[PDB]
Amino acid sequence: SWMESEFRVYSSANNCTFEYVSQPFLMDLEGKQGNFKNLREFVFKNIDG
Amino acid sequence: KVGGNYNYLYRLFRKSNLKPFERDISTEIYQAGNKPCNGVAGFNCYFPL
């Protein structure tokens, strides 16, 4: 059960001026005794930039 | 300048009118003729910028 550090998703970058490093979005609540899981819900929309 | 400042470029040809508050810095060769624009330049193949 040891697996992590995949990284290197992309190959190269270019001109860009947007950076929003911040606190993470999803939090995994502790699940115990089985039959107890959290359903992550996400919706994304794009209007007027 | 007296010789002319050619440091400014503007798009002239596009597939369709863009939505408000959008950016498109892509450079390519618009299909302005029946013959497909292979590359470089030529007749019926206009460079937009």
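Following Swiss-Prot, chain A shows residues 151-199, kept in their order.
Looks like electron microscopy, 3.5 Å, at least that's what the header says.
Cβ atoms are placed via backbone N, Cα and C, with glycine included.
Annotation of the mutagenesis experiment A:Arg190 to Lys in Swiss-Prot: Partial loss of biliverdin affinity. Cβ environment of A:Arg190 (mutagenesis position): A:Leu176 lie under 8 Å away, each six or more residues apart in the same chain.
For A:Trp152 to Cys, Swiss-Prot lists a natural variant annotated as follows: In strain: Epsilon/B.1.427/B.1.429; when coupled with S13I induces resistance to NTD antibodies by changing disulfid bond in positions 15-136 to 136-152. Every protein chain shown contributes to the tally, and the Cβ of A:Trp152 (variant position) ends up with 3 other Cβ atoms within 10 Å.
Here the residue is the original one, but Swiss-Prot notes a natural variant at this spot, A:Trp152 to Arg: In strain: Omicron/BA.2.75. In the three-state DSSP classification, A:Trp152 (variant position) falls within coil.
A natural variant is reported in Swiss-Prot for this position, A:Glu154 to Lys, and the note states: In strain: Kappa/B.1.617.1. Of all Cβ atoms in the shown protein chains, 5 besides its own fall within 10 Å of the Cβ of A:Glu154 (variant position).
Here Swiss-Prot notes a natural variant, A:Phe157 to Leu, with the remark: In strain: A23.1, Omicron/BA.2.75. Cβ neighbour count for A:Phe157 (variant position): 6 (other Cβ atoms within 10 Å of its Cβ, all protein chains included).
Reduced to three states, the DSSP call for A:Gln183 (variant position) is coil. Among the natural variants in Swiss-Prot, A:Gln183 to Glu has the note: In strain: Omicron/XBB.1.5, Omicron/EG.5.1. The residue drawn here is the original one.
For the natural variant A:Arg190 to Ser, the note given in Swiss-Prot is In strain: Gamma/P.1.
The CA atom of A:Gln183 (variant position) is located 23 Å away from the CA atom of A:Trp152 (variant position).
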